[PDB]
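Structure first, commentary second.
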Amino acid sequence: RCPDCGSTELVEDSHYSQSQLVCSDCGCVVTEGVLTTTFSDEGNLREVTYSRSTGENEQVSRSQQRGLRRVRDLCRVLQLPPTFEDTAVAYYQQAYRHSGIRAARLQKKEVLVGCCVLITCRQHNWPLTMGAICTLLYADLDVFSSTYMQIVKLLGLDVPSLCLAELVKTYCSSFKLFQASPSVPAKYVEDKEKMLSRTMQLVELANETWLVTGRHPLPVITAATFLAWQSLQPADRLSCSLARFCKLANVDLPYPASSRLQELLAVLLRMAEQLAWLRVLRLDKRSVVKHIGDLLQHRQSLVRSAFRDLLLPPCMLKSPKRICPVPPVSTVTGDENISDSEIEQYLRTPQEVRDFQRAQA
Amino acid sequence: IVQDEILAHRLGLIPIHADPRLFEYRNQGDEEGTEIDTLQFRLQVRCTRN
Amino acid sequence: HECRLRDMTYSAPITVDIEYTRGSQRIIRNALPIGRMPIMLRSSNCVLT
Amino acid sequence: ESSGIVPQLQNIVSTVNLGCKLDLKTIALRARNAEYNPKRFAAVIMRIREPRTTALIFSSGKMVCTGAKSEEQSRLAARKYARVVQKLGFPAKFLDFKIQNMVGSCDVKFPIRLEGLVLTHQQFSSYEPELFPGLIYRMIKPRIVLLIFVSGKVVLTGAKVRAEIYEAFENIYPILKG
Amino acid sequence: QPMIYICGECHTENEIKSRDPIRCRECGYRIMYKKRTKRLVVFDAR
Amino acid sequence: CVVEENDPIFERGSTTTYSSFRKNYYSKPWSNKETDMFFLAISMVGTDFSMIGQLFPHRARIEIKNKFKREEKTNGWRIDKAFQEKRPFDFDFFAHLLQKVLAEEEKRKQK
Amino acid sequence: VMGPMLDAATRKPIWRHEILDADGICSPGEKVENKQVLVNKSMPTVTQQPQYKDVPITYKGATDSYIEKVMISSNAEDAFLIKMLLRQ
Ligand SMILES: [Zn+2]
Ligand SMILES: [Zn+2]
């Protein structure tokens, strides 16, 4: 309030390089002048971080320090920004706060480093495959997933879902069919932008047709990019196989990639049957690759009609007549027991006892 | 691409064939202008491909 | 120009092919990045040349 | 407006104390269906003619009976075990019996978008298809952990009474339907 | 409120909301300029 | 020094790698006569897997446990009949039957 | 970036936030005077509800300047870089 009139219309108005909080009613100067520093003075104040001035970095064990250094090393290897590094170290400290993870196994804390890196990578919508994480973390997928579930159930942090398009782009950037290298001839080299767009359309079709739900996404991504690479030039690539493409691209062939490809080709055949000219052509899983492109031009109505005429595993679409058969309720409890004949037939006879003793002698 | 100020200066440097004896000086202020002491010239050019 | 606009560095990824022994089994790598060298403009590898 | 579907309990787990020390060596030696290996595990595995049942008996008298389908069936199996232990030559008793956990299964008969479900109930759900195809939901009102599959099957666990599983399923049905 | 921008190479009017990855369709250029205002501005020929 | 003892491997693409989650188990299926003699061994011993694994040298105890669980989950009447019937433990004739099973699997491999 | 703080008395932005657009960023084509904000930036003070404090980029200048272009880029750190080109 103003000391003269008591008004609360105090505005900070700088008058010719003079900061001044003055009232807007009577112009009474409430406060004036501000102490800043000067450049040489700024130069001579040295930068000291809270990690040292607050007092932390001293009540830390060598194990926690090794974990932090491993987090930073993996971050720098993956070439993630310093913001990602900071988020990773922060989440690692937050997880270490707990005692169950504090007094854990060496593999446990290694998987903790890995899962903290994974959570930091997910929080920024960045794609990073848990397979490569485990490969660079010196761990196995089983224990990795076990400890991941344990730590997420113990913490309760937000776990954004892995976007499909980002992973698609990340995996398409891996293939070397963009620049003509000595090994790969020019015929296999294809355009990057068009092939990436085709793979994105194919993986969106797969996500909308219930193909990626419940299954690994990377096999579907591989099948989609393979179908795109074959459709961009069906002539020279009609004989190329999935294993041949993987060998040429220097990529580890996923196992279910073949099944995903076979299912996606079946979906494409259904779209062809929906279309007019293709259903008259009577194409197949080998000749629909040249028209895959046309199938994606108006795939909306095609998928709509396909669903009009749900994608489930093959083991469930085998005419499930008796779904979850009702078992006969048997609550017969008698009075309290049945008899002692069953007790006697359960008890081991002396002959069998002696035989087991002779065998395990 | 030409700057607004440079365009305004070039337009001001353009002479007008209007007879000045039939007009008068604008008073202090009065940016709206009056029919006696103001002339309006519109310029609207939209370039497009042939 | 895009680098100047975005306030980033105009560098190229430095890659190398190496060979090491993990468990006495020689394993080789044909392409591994190790750093980034700022590329001079109008150089041999620059996009302007 | 009920859901019209009733889950089916496939496992009933209950701990019960006998109140006396036991000699696992003799228990396993004087029985035919006895499975015990002290270097591997310190519990004797008893199996009976109840429809499905496995008892993990220990030396301190604590035994966990699992695999039953109802609370009454689990109690009958536990009493059967206790009688077998008594006939083996030990003063076993049936004290401190209480249902610890019950696993049930159900089906909704229509697909479920796991991504949409997790986007709608993230704070109560978790979806990691790269690890387990099933989405893991953790509800409190039901007091239950649920594994939901794309095919429409839901496995519920973490309850104490059949009514808890029933009301949890009744509450989760409209969320999955919507 | 539809906020419009222009791409650095495509020069197409793109509409994006707040907190979105700065990108432009049918390309991958990450330079987005703001269109000129529609308000009336007065200039002096001096 | 390694005098050309090993060969270089062109694996581990620096780009990325995926997971497997399945490494070692890779069990081997049973047969009709093998299931019959397995039910016989069940009727003869019980549920103790240690003795079953000791008497079965060529099949693993974990595989035996998996088979027993599968039978308990699918065919309950067969397990009930097995526990109903009983046979005294035979050692010499059991080793003879083991040799017979070895000969049978050898003939199978020949086929 | 907060929107222009409209004055409830006149239903128009205040003299300081007059040059700001609907997104709080000054639009090209207008003139900027002394002690005027170009980006109505607000940053959190925590690093339970976040508490944002305003730190606008005021224009220190004796003479007026005209905004020619306003470039907005996004870095790999999800950081938005805004560059306004003032001309005199
Ligand atoms: Zn005052
Ligand atoms: Zn563009």
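By Swiss-Prot numbering, chain A shows 6-314, 356-407, in order.
Every residue, even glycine, has its Cβ placed from backbone N, Cα and C.
Proximity of A:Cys28 (Zn(2+) binding site) to non-local residues of its own chain (separation of 6 or more, Cβ distance below 8 Å) is seen for A:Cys7, A:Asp9, A:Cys10, A:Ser12, A:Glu14, A:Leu15, A:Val16, A:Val35, given in sequence order. Annotated Zn(2+) binding site per Swiss-Prot: A:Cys7, A:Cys10, A:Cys28, A:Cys31, in sequence order.
Within the same chain, no residue at least 6 positions away in sequence has its Cβ under 8 Å from that of A:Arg110 (mutagenesis position). Quoted from Swiss-Prot, the note attached to the mutagenesis of A:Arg110 to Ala states: Decreases affinity for DNA.
Non-local contacts of A:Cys361 (mutagenesis position) by the CB criterion (under 8 A, 6+ apart in sequence, same chain) are absent. Quoted from Swiss-Prot, the note attached to the mutagenesis of A:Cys361 to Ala states: Abolishes response to oxidative stress. Abolishes the decrease in the formation of a ternary complex with DNA and TBP in response to oxidative stress.
Here Swiss-Prot notes a mutagenesis experiment, A:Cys361 to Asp, with the remark: Impairs formation of a ternary complex with DNA and TBP.
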Original post:
What is the number of other Cβ atoms found within 10 Å of the Cβ of A:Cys10 (Zn(2+) binding site)?
Top reply: 12
Original post:
Neighbourhood of the Zn(2+) site (A:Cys7, A:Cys10, A:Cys28, A:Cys31): other residues with Cβ within 8 Å of the Cβ centroid, in order?
Top reply: A:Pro8, A:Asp9, A:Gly11, A:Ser12, A:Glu14, A:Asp30, A:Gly32, A:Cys33
Subject >> Cβ neighbours of A:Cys31 (Zn(2+) binding site) where a neighbour is any other Cβ within 10 Å >> reply: 12
**OP:** For A:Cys7 (Zn(2+) binding site), list the number of other Cβ atoms lying within 10 Å of its Cβ atom.
**Re:** 17
